[PDB]
Amino acid sequence: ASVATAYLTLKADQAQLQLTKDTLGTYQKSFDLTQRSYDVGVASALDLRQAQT
Amino acid sequence: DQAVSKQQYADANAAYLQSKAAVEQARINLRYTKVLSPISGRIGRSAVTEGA
(Lines of atoms letter the chains of each structure in order from A and count residues from 1; the text may use other names and numbers.)
(Lines give C-alpha, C1' and ligand atoms only; values in the text may rest on other atoms or scores of the structure.)
Protein backbone atom coordinates (compact mmCIF):
# COMPACT_ATOMS: atom_id res chain seq x y z
CA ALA A 1 0.00 0.00 0.00
CA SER A 2 2.74 2.50 0.88
CA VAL A 3 4.71 1.94 -2.34
CA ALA A 4 1.48 2.26 -4.36
CA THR A 5 0.54 5.57 -2.68
CA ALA A 6 4.10 6.93 -2.97
CA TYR A 7 4.35 6.15 -6.70
CA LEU A 8 0.84 7.56 -7.14
CA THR A 9 1.67 10.90 -5.50
CA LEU A 10 4.91 10.95 -7.53
CA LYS A 11 3.01 10.72 -10.82
CA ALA A 12 0.32 13.19 -9.73
CA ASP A 13 2.99 15.70 -8.73
CA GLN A 14 4.70 15.23 -12.10
CA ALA A 15 1.36 16.35 -13.58
CA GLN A 16 1.13 19.26 -11.10
CA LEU A 17 4.64 20.41 -12.08
CA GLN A 18 3.74 20.27 -15.78
CA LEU A 19 0.61 22.39 -15.31
CA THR A 20 2.37 25.00 -13.18
CA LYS A 21 5.15 25.15 -15.76
CA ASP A 22 2.40 25.95 -18.28
CA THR A 23 1.01 28.68 -15.99
CA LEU A 24 4.52 30.14 -15.70
CA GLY A 25 4.66 30.11 -19.50
CA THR A 26 1.36 31.98 -19.85
CA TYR A 27 2.37 34.54 -17.21
CA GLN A 28 5.73 35.10 -18.92
CA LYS A 29 3.93 35.66 -22.22
CA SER A 30 1.44 38.05 -20.58
CA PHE A 31 4.37 39.94 -19.05
CA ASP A 32 6.03 40.14 -22.47
CA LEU A 33 2.80 41.61 -23.87
CA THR A 34 2.45 44.07 -20.97
CA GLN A 35 6.12 45.10 -21.25
CA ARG A 36 5.55 45.88 -24.93
CA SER A 37 2.33 47.75 -24.07
CA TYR A 38 4.38 49.79 -21.56
CA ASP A 39 7.38 50.48 -23.81
CA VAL A 40 5.02 51.71 -26.52
CA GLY A 41 3.08 53.84 -24.05
CA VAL A 42 -0.47 52.55 -23.66
CA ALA A 43 -0.25 50.82 -20.27
CA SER A 44 1.20 52.59 -17.25
CA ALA A 45 3.88 51.23 -14.95
CA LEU A 46 1.25 49.98 -12.48
CA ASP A 47 -0.02 47.37 -14.96
CA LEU A 48 3.62 46.40 -15.46
CA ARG A 49 3.87 45.88 -11.69
CA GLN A 50 0.79 43.65 -11.66
CA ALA A 51 2.45 41.68 -14.47
CA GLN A 52 5.64 41.32 -12.40
CA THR A 53 3.76 40.26 -9.26
CA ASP B 1 2.44 41.92 -31.36
CA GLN B 2 -1.25 41.16 -30.59
CA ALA B 3 -1.17 42.88 -27.21
CA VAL B 4 -4.50 44.57 -27.99
CA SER B 5 -7.67 43.68 -29.89
CA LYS B 6 -8.21 43.92 -33.62
CA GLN B 7 -11.49 45.78 -32.96
CA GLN B 8 -9.89 48.12 -30.42
CA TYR B 9 -7.46 49.18 -33.15
CA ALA B 10 -10.29 49.74 -35.65
CA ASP B 11 -12.16 52.00 -33.21
CA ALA B 12 -9.01 54.06 -32.60
CA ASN B 13 -8.33 54.32 -36.35
CA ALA B 14 -11.92 55.50 -36.88
CA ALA B 15 -11.63 58.11 -34.12
CA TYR B 16 -8.36 59.26 -35.72
CA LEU B 17 -9.93 59.62 -39.16
CA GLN B 18 -13.04 61.45 -38.01
CA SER B 19 -11.08 63.87 -35.82
CA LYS B 20 -8.82 64.44 -38.85
CA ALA B 21 -12.04 65.28 -40.70
CA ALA B 22 -12.96 67.75 -37.93
CA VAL B 23 -9.53 69.39 -38.31
CA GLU B 24 -10.14 69.67 -42.05
CA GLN B 25 -13.55 71.24 -41.25
CA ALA B 26 -11.90 73.90 -39.08
CA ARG B 27 -9.08 74.39 -41.60
CA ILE B 28 -11.50 75.04 -44.47
CA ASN B 29 -13.51 77.34 -42.20
CA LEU B 30 -10.29 79.26 -41.40
CA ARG B 31 -9.25 79.30 -45.08
CA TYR B 32 -12.58 80.96 -45.92
CA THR B 33 -11.44 83.78 -43.60
CA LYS B 34 -8.78 84.88 -46.07
CA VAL B 35 -11.18 85.76 -48.86
CA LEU B 36 -9.46 84.06 -51.78
CA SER B 37 -10.49 85.44 -55.16
CA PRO B 38 -12.60 82.70 -56.80
CA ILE B 39 -11.72 83.76 -60.36
CA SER B 40 -9.01 85.60 -62.30
CA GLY B 41 -9.42 89.01 -63.89
CA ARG B 42 -9.63 92.75 -63.34
CA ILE B 43 -10.79 93.51 -59.81
CA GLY B 44 -12.97 96.57 -59.35
CA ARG B 45 -13.30 98.81 -56.32
CA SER B 46 -13.85 97.62 -52.76
CA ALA B 47 -17.54 98.02 -51.90
CA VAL B 48 -16.67 97.79 -48.20
CA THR B 49 -13.39 98.95 -46.70
CA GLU B 50 -11.41 97.66 -43.75
CA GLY B 51 -13.06 97.88 -40.34
CA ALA B 52 -16.62 97.08 -41.46
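Following Swiss-Prot, chain B shows residues 126-177, kept in their order.
For all residues, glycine too, the Cβ spot is worked out from N, Cα and C.
Cβ neighbours within 10 Å of B:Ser130 (mutagenesis position), excluding its own Cβ and spanning all shown chains: 9. Listed in Swiss-Prot as a mutagenesis experiment, B:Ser130 to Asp is described as follows: Abolishes complex formation and thereby decreases drug resistance.
Among the mutagenesis entries in Swiss-Prot is B:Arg170 to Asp, noted as: Abolishes complex formation and thereby decreases drug resistance. A coil conformation is recorded for B:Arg170 (mutagenesis position) in the three-state DSSP classification, outside any helix or strand. Around B:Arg170 (mutagenesis position), no same-chain residue at least 6 positions away in sequence has a Cβ under 8 Å from its Cβ.
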DSSP three-state assignment (helix, strand or coil) for B:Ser130 (mutagenesis position): coil
